[PDB]
Amino acid sequence: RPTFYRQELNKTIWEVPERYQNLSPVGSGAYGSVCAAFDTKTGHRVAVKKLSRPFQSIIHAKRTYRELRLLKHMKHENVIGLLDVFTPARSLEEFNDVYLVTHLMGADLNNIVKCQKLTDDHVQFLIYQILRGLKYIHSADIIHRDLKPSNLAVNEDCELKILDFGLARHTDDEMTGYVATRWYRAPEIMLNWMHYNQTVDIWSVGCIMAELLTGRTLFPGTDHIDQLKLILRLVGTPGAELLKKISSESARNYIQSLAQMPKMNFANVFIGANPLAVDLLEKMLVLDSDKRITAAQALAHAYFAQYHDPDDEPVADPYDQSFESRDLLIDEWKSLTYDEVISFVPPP
Ligand SMILES: NCc1ccccc1Oc1ccccc1
Ligand SMILES: [Cl-]
Ligand SMILES: [Cl-]
Ligand SMILES: [Cl-]
Ligand SMILES: [Cl-]
Ligand SMILES: [Cl-]
Ligand SMILES: [Mg+2]
């Protein structure tokens, strides 16, 4: 057991192992409080997150377990990993506080591309890395659900990691009106058409790749309905085959009220883009999610010829998510979380 020290940071008590020095607040949210620190054990600059009210309800205690299980599992170059997890408690009886440690991230994709377009070579490398990370995530039957530029960290060498997985239901208010939180969402999840699956992430990659090529948001809708009209104008109104797969009767009736439109010519929309970039966008931005290209298929597309290496695109160890259908008490989720904290093995 390391020695812990206490200090108060912006009306918040922090009790952390001595290895973590020079803590300074970086962010605050509903989820918790975040400090930058220097890790004397590894020489890395790190983010330390103190979870807020981790065991306040069953909903909160289950979210805390979900987040720790997910971060402990993810071991890939293009995905955020867990450097450390600690509690000051010396027993389950006094356990209340959970702290998560990850590599400090300097810039997100917005910081390299806010109101700006990039070279084709930069777009190839950046989208290759997202898909390498998604092949790994999807091989464990994990759906990210919230891919957008602010959830992608990038360094001065254009190296990229995926972070901030979807682990809480987003609030109704958070998805309302002119907001980046909805611009990257697949239509089937934005409007609750049907049970969604991992193909929602590929729709988000199509929206990010379009915005790197043009320097403009692809579908910046002022609300859910405006955003759907922008989508259907590019990819066309749905045929009978997709209309059948929409479980909601009222969602089906609403779509049928719209005048029919054909799919546009993507070479006339993405003027001057590499023809291989236009071809891959037509394969991602498909309205019927059954027909979209998968991350494993996209890695073999000619657009990535200079980066693709089928001996260095690894898959994940199996991930058990059976806990998600388990009905447990607060103290039972808390005990499961405690065991996961004490069994943590640091990376080499
Ligand atoms: N949002 C402006 C934009 C800029 C560049 C390329 C596409 C684009 O969005 C479109 C274009 C055509 C139909 C639907 C969306
Ligand atoms: Cl220490
Ligand atoms: Cl990492
Ligand atoms: Cl504690
Ligand atoms: Cl964003
Ligand atoms: Cl597992
Ligand atoms: Mg985020």
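Here Swiss-Prot sets the residue numbers for chain A, with the shown residues being 5-352 in order.
The way this entry was determined, per its header, is X-ray crystallography, 1.7 Å.
Placement of Cβ uses the backbone N, Cα and C atoms for every residue, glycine included.
What Swiss-Prot says about this protein:
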type     : residues                                                             : note
ACT_SITE : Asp168                                                               : active site, proton acceptor
BINDING  : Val30, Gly31, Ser32, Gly33, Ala34, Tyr35, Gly36, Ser37, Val38, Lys53 : ATP binding site
DOMAIN   : 24-308                                                               : domain 'Protein kinase'
MUTAGEN  : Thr180 to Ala                                                        : Phosphorylation blocked
MUTAGEN  : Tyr182 to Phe                                                        : Phosphorylation blocked
* Structure fact -> The number of other Cβ atoms within 10 Å of the Cβ of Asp168 (active site, proton acceptor), counted over all protein chains shown, is 16
* Asked: Taking the Cα atoms as reference points, how far is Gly36 (ATP binding site) from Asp168 (active site, proton acceptor) in Å?
  -> 13
* **Fewest other Cβ within 10 angstroms of its own Cβ, chosen from the binding-site residues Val30, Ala34** => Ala34
* Listed in sequence order, residues with CB under 8 A of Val38 (ATP binding site) and six or more positions away -> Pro29, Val30, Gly31, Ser32, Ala51, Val52, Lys53, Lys54
* May I ask for the distance between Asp168 (active site, proton acceptor) and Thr180 (mutagenesis position), taken between their Cα atoms and rounded to an integer number of Å? => 20
* CB contacts for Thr180 (mutagenesis position) [other CB atoms within 10 A, all chains] -> 12
* Structure fact -> Taking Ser32, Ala34, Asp168 as the recorded positions, the residues having C-beta under 6 A from ligand 7 are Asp168
* Whole-number Å distance between the CA of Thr180 (mutagenesis position) and the CA of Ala34 (ATP binding site)? -> 18
* Non-local Cβ contacts of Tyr182 (mutagenesis position) (under 8 Å, 6 or more apart, same chain)? -> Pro224, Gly225, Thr226, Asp227
* Filter the recorded positions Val30, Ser32, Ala34, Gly36, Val38, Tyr182 down to those with CB closer than 6 A to an atom of ligand 2; keep them in sequence order. => none
* **Local Cβ density at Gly36 (ATP binding site) - other Cβ atoms counted within 10 Å** => 19
